[PDB]
Structure formats: C-alpha cells, structure tokens
Amino acid sequence: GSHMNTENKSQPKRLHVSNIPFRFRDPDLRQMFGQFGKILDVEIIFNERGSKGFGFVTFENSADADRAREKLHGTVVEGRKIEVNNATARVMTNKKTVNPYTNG
RNA sequence: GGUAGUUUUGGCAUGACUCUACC
C-alpha cells in the first residue's frame, strides 16, 4: 500500500531548484529551465525577504524535467552553484480565503 | 470563482503566510 498512485494525482512533473539568486523571479527561472521542455508553472518561496534562496518549476512531463535536472544541477549563476531536484509534497496551499465571486 | 501584481528582512534550504489589484 502507498499514500498515492499515478492514476489521478498529476500529469506534469515538478522540480525544486536551490541556491538561486534572491534577484531571480519566475521569468528569470523559466529562461534557464525551458531549453529542455515547456514550462507550465513556476514558484518562489517567501518569508518576507524575497526568495528563501530556492524556487520550483513545473515541466510538461518527467522525461523532459529530469533532462533539465541532470544538466542544471551544479550550474553556478551570479557565482552561486544551484541544485536541481524533484519537489517533495507541498503545504496546505489555501490562497483563496474570500472574494465576492466565490458564491455571490 | 479565475488570474496577476505591490516588496524583501537577507543565503533562510523543499514551497506562502501577508498586503494591493484585476475577474
């Protein structure tokens, strides 16, 4: 038995990226990662301080995601050697608290 | 109900609350 299966959870894959500049944004990220396959979404982590030093990227499927991972893992950008990984199970994401449109 | 910004406190280590808008 397992916590999930590849029957309904997902279609794309997702990639953690560490040690990136605090001065990168979602378009600065996808510019490097998109040379291996189509980006579908991007995420950056925020205490207050901007980027918590890492971000994530969403790729059209795993067989093009892992190409970026084996290539960009160890690349130094603005002097900082980045890591590239599979993402590992998000928080209870709930940026949908209230709006007039939600029911009436 | 569907999407984006306003801006960092500073290298934090696998995820985001919070603020301002649009719809």
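One is the number of the first residue shown, and numbering goes on along the chain from there.
Header entry for method reads solution NMR.
For all residues, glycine too, the Cβ spot is worked out from N, Cα and C.
Each residue in the domain 'RRM' (A:13-89) gets a DSSP state, and the totals come to 19 helix, 31 strand, 27 coil. According to Swiss-Prot, the domain 'RRM' annotation covers A:13-89.
The annotation that Swiss-Prot gives for the mutagenesis experiment A:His16 to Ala (Swiss-Prot position 120) reads: Reduces RNA-binding affinity 160-fold.
As a published mutagenesis entry, A:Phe22 to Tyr (Swiss-Prot position 126) appears in Swiss-Prot alongside the note: No effect on RNA-binding. Its Cβ taken as reference, A:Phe22 (mutagenesis position) is surrounded by 12 other Cβ atoms within 10 Å in the chains shown.
For A:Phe22 to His or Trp (Swiss-Prot position 126), Swiss-Prot lists a mutagenesis experiment annotated as follows: Reduces RNA-binding affinity 15-fold.
Among the mutagenesis entries in Swiss-Prot is A:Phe22 to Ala, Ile or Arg (Swiss-Prot position 126), noted as: Reduces RNA-binding affinity 1500-fold.
Of all the Cβ atoms in the protein chains shown, 16 others lie within 10 Å of the Cβ of A:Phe54 (mutagenesis position). Swiss-Prot lists A:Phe54 to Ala (Swiss-Prot position 158) among its mutagenesis entries, and the accompanying note reads: Reduces RNA-binding affinity 700-fold.
A mutagenesis experiment is reported in Swiss-Prot for this position, A:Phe56 to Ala (Swiss-Prot position 160), and the note states: Reduces RNA-binding affinity 30'000-fold. Cβ neighbours of A:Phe56 (mutagenesis position) (same chain, under 8 Å, six or more residues apart in sequence): A:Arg14, A:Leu15, A:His16, A:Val17, A:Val42, A:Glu43, A:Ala87.
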Cα-to-Cα gap, A:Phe54 (mutagenesis position) vs A:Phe22 (mutagenesis position), nearest whole Å: 8
